[PDB]
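Step one of this worksheet: look at the structure below.
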Amino acid sequence: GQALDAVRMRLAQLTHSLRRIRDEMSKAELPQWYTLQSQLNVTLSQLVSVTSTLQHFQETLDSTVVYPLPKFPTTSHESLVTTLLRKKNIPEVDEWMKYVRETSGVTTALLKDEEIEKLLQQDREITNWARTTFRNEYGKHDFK
Amino acid sequence: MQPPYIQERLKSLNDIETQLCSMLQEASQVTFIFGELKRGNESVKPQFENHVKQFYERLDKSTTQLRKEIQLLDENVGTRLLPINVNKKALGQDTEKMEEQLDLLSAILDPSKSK
């Protein structure tokens, strides 16, 4: 419950920041650019913190089993229950996902040790080489 | 026109922002090339080292020369362009507007020069 409580408070403050940026964008007059940048950066880093904390406590969230209250009446609140207990993406995200699979050529249910595995090994090395090259370039010139 | 020193100072500054523009452009090409390098054609791999090296050397010496320009802002106080007092022009407007008027009178006084 502690992990979900932290999840709750952080998500609540994130929603509060979203409400903030909303009611300062809803004005007919746009404020100064700098205030918009500050709000954007704060809210966006807060979203990063949300993602990181959600990532930290995956096990507590997975262990929890959802069950309706005995006192909660489903006969009158079935619409509210079905609003919360359904969780599919917006279609423009699933069609974006399908277009991304098609554009990249990636598909992840039949892959085996032949050509794609030699390509996978031949990719690791470019990253390491580029990292070392830029470390060398940084070391070449004194930046202090 | 402005005295000598200011002209090369503005030329150096203009060179500074042109170098900054070149740095931005080279950042654009290096970002471009890294994309196809990640796509996995190795032909343009040698060009990557050259682009990175030129990008870094363009980033460094530009900032270095802008360091010299701010030293020159501090160091040129009352210096190189030494003071001069030979009548000060805010007053001496009375003197050029004396001289030229009499010149006009001369042109009026001589009827052979009014042609």
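Quick reminder: no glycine exception, Cβ is built from N, Cα and C everywhere.
Looking at Swiss-Prot, you'll find the mutagenesis B:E17 to K noted as follows: Results in a decrease of TFIIK and RNA polymerase II occupancies at active promoters; when associated with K-24. Cβ contacts within 10 Å of B:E17 (mutagenesis position), excluding its own Cβ and spanning all protein chains shown: 11. Secondary structure from DSSP puts B:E17 (mutagenesis position) in a helix.
B:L24 (mutagenesis position) falls within a helical segment according to DSSP. Quoted from Swiss-Prot for the published mutagenesis B:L24 to K: Results in a decrease of TFIIK and RNA polymerase II occupancies at active promoters; when associated with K-17.
In Swiss-Prot, a published mutagenesis experiment is listed as B:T31 to A, annotated Impairs interaction with RAD3, reducing the interaction of TFIIH with the head module and consequently resulting in a reduction of RNA polymerase II CTD 'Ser-5' phosphorylation. The secondary structure of B:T31 (mutagenesis position), as reduced to three states from DSSP, is helical.
Using a 10 Å radius centred on the Cβ of B:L66 (mutagenesis position) and all shown protein chains, the other Cβ atoms total 15. Mutagenesis annotation in Swiss-Prot: B:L66 to P, described as Impairs interaction with SRB4/MED17, SRB6/MED22 and RAD3; the structure shown retains the original residue.
Packing around B:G92 (mutagenesis position) is summarised by its Cβ count: 12 other Cβ atoms lie within 10 angstroms of its Cβ, all protein chains included. Quoted from Swiss-Prot, the note attached to the mutagenesis of B:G92 to S states: Impairs interaction with SRB4/MED17.
Using CA atoms as reference points, the mutagenesis positions B:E17, B:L24, B:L66, B:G92 were checked against B:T31 (mutagenesis position), and the closest is B:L24. Nearest Cα neighbour of B:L66 (mutagenesis position) among the listed mutagenesis positions (B:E17, B:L24, B:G92): B:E17. Counting only the Cα atoms, the space from B:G92 (mutagenesis position) to B:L24 (mutagenesis position) is about 49 angstrom.
Separation of the C-alpha atoms of B:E17 (mutagenesis position) and B:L24 (mutagenesis position): 11 Å, rounded to the nearest whole number.
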